[PDB]
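Engineer: Handing you a structure now.
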Amino acid sequence: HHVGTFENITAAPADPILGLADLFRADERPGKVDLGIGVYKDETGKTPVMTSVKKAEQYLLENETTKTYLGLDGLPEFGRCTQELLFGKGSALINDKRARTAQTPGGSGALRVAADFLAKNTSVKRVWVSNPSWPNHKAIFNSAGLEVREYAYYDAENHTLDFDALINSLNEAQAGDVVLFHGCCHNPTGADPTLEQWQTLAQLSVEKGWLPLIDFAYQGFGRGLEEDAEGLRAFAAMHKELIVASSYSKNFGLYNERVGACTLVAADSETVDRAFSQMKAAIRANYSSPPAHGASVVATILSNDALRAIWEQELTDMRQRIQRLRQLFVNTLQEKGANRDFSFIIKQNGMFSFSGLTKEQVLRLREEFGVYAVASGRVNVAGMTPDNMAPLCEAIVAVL
Amino acid sequence: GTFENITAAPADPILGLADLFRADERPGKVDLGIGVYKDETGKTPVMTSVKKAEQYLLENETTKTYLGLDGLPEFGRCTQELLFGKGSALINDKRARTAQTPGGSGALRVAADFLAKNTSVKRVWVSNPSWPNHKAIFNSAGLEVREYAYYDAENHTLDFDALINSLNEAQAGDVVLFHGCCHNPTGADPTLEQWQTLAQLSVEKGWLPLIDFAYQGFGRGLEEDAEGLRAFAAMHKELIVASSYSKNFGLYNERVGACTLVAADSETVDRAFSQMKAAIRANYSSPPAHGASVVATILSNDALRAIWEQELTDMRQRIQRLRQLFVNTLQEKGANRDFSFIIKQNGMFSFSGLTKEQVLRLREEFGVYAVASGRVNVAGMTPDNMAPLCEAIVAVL
């Protein structure tokens, strides 16, 4: 007799998200509202395929002649388009060939590739992430054997990015550590550094010698494509080295196609080429080449003036809707008699903010009113509509 | 600088040979070093069934919202039917769980990370000759890779005696990796009787079989190619299967594969699979939908499935015909030795039996390109290039 290889495995803990989705599905109240969602939804409650994406897919279907493998870094045009979004057309960084980009399976894949590349090829032992954290960061970096530490970031009770605390906590970050920043639309708080703050952080990273990693999954959801990249570009202007993990899941609505990129920046082209050769090795040890369809869609859109214009308008419409809903949420809370100020909501960027509700209040909201947020109090503003706003605000006022 | 001292990775010999071939100005050049299927016209087309499925999806799809870590459920069900057989006791007993993954490559990395983090597995045994990417994948997860004896190069045979003797060193708790059919690069596969012997040995010694199954349908047919896998599954222990649909659906760049865990019972495999999902969450999270949706659409539609099965049959039969033509033509051109082994081998790949010096001469002198190891891809052969190709081979013997 031999013990089974799987015999001693203890089950992973049940995912609370899926469980809460369960209760929500079973709720027979016609007025139930789900603010716990992690994707964009439109005014009708759907997560549609963008029209620009449908048009690109039709083109690909008619024109693709082979699905033979591409290289470990994926589609070259996709890489070029990615670097232009990150750094700007005509960027000196691009002119000097200081950046190399690998297409990856989502921003998640890009983070994993970065982690594996760092663990195998550098002396990095530690990655610093914000509090509150995006939970998947720890799992990804830990899997590569990297310790994850948190820096101070959001002051929840005052609904403020506590920049002094951020700077102070980072004094503990040593030269050679990685510090991860969300490039725009911080998830889950929506609280972003101002440009002046980004410039301060960029200067600090040079002085202290840590490697910035920019997680950039919401370009276009904040203030605009160029605006949302201003922080990233401040780092790029000051630093010899940088890593960017990009996602097109949200801004192209391509979630399930797994479209992202890992971009390395080094002091010069010789150095970035050497480093990138080892990034390719990390990819070869993982999934090898990245999935073509979603990247082909992105390249098809970005490289075509007409399709690009359609896509930019679609993204603008999403961004403006979120901005309008943030204002509407605040107005409606005031109108329904909220006992306190929610102005911070207008100061925050992207789909997510902390409502400021306690765990007990979130529970009461679900039980008593059928309004579902996550335990942390995070809400997704895209789940709000003119149709459900007054009911959800009356419910919130009731639990305060 | 964090990157200043990084040492450049070695040159990829594959890309380097492809560069050489591309620059070769000789019109009679022949590329047998390719790693994908090519048709009679030298193309790797999209299968007709796949184009049709893609059109269905474009019409039908209403969202690209995330799926779960294991991907598309119907894809997993279709996968298990291909692996184990529809209506099989194994499926009825809910003994298997499948995660859709980015290619067979991704399935292998997911399996490796799962094993390293959740089991006492320290070592993975692979065949000599090896498929080069296995070592990098398993080493990346912290697992040692050891080689077992497999192919007798001089006699062009699977050396089963050496194989069995090699594996006596495999310890309870180790993983032993087998190619399910169409061994790459040799095309030399165990007979059913040999698979059964290997399955019995795994139970006796307590090692975990991992079946790399990337060529189902390229050997003798779908069911036939799964017989070896099913012989292991019949043992009622534990198994892992890393599937690929890259080759048999021509979906290479879409990254469509699966990692399937099997255990003695449903409760056990459920516990294991929960931790496999954790390994996926720490990697790329959910898998790429497009290629898996294509596979599921084809396999669950009578009209499309028939089109696909005929296409795959046509490819399999073309390869078989070319193997025979190759052997016949070598004999006619006066080869000084027997190449009958080529007919006894399955799939696109065989070792030609040429030495490294001979391979070099073949490329330099005659513009015929094989892999340095002497591996050739039969699908690169055609009725038109066959005579010149064989004349060149005879010339370097």
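Each position is counted from 1, following the chain as shown.
Cβ coordinates come from backbone N, Cα and C, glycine included.
The following feature annotations were taken from Swiss-Prot:
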- A:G38, A:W134, A:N187, A:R378: L-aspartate binding site (BINDING)
- A:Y69 to F or S (Swiss-Prot position 65): Slight changes in activity (MUTAGEN)
- A:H137 to A (Swiss-Prot position 133): Slight increase in maximum velocity of the overall transamination reaction between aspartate and 2-oxoglutarate (MUTAGEN)
- A:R284 to V (Swiss-Prot position 280): Reduces first-order rate constant over 25000-fold (MUTAGEN)
- A:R378 to F or Y (Swiss-Prot position 374): Second-order rate constants are reduced by >5 orders of magnitude (MUTAGEN)
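How buried are the listed features, and what sits near them?
Structural biologist: The C-beta environment of A:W134 (L-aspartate binding site), restricted to residues of the same chain at least 6 apart in sequence and closer than 8 Å, consists of A:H182, A:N187, A:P188, A:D215. DSSP gives A:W134 (L-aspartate binding site) a coil state; it is part of no helix or strand.
In the three-state DSSP reading, A:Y69 (mutagenesis position) counts as coil. Around A:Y69 (mutagenesis position), a 10 Å sphere centred on its CB holds 17 further CB atoms from the protein chains shown.
Counting only same-chain residues six or more apart in sequence, the Cβ atoms lying under 8 angstroms from the Cβ of A:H137 (mutagenesis position) belong to A:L111, A:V127, A:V129, A:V148, A:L180, A:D215.
Packing around A:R284 (mutagenesis position) is summarised by its Cβ count: 19 other Cβ atoms lie within 10 angstroms of its Cβ, all protein chains included.
Under the DSSP three-state reduction, A:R378 (mutagenesis position) is assigned to strand.
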Engineer: Using Cβ-Cβ distances, find the residues under 8 Å from A:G38 (L-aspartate binding site) that belong to the same chain and are at least 6 apart in sequence, listing them in sequence order.
Structural biologist: A:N380
Engineer: Starting from the Cβ of A:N187 (L-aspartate binding site), draw a 10 Å sphere and report how many other Cβ atoms land inside it.
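Structural biologist: I count 19 other Cβ atoms within 10 Å of it.
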Engineer: Let me know how many other Cβ atoms fall within 10 Å of the Cβ of A:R378 (mutagenesis position).
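Structural biologist: Here the count is 22.
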Engineer: In whole Å, note down how far the CA of A:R284 (mutagenesis position) lies from the CA of A:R378 (mutagenesis position).
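Structural biologist: One finds 37 Å between the Cα atoms of these residues.
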Engineer: What is the biggest Cα to Cα gap, in Å, among A:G38, A:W134, A:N187, A:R378, the residues listed as binding L-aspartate?
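Structural biologist: Across A:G38, A:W134, A:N187, A:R378, the two farthest Cα atoms sit 12 Å apart.
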Engineer: Taking just the CA atoms, what is the gap between A:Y69 (mutagenesis position) and A:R284 (mutagenesis position) in Å?
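Structural biologist: About 13 Å separate the Cα atoms of these two residues.
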Engineer: Applying the rule Cβ within 8 Å of the centroid of the Cβ atoms of A:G38, A:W134, A:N187, A:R378, what extra residues of the same chain belong around the L-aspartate site?
Structural biologist: A:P188, A:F352
Engineer: So which of the recorded positions A:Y69, A:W134, A:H137, A:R284, A:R378 end up next to chain B, with Cβ to Cβ under 8 Å?
Structural biologist: A:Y69, A:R284
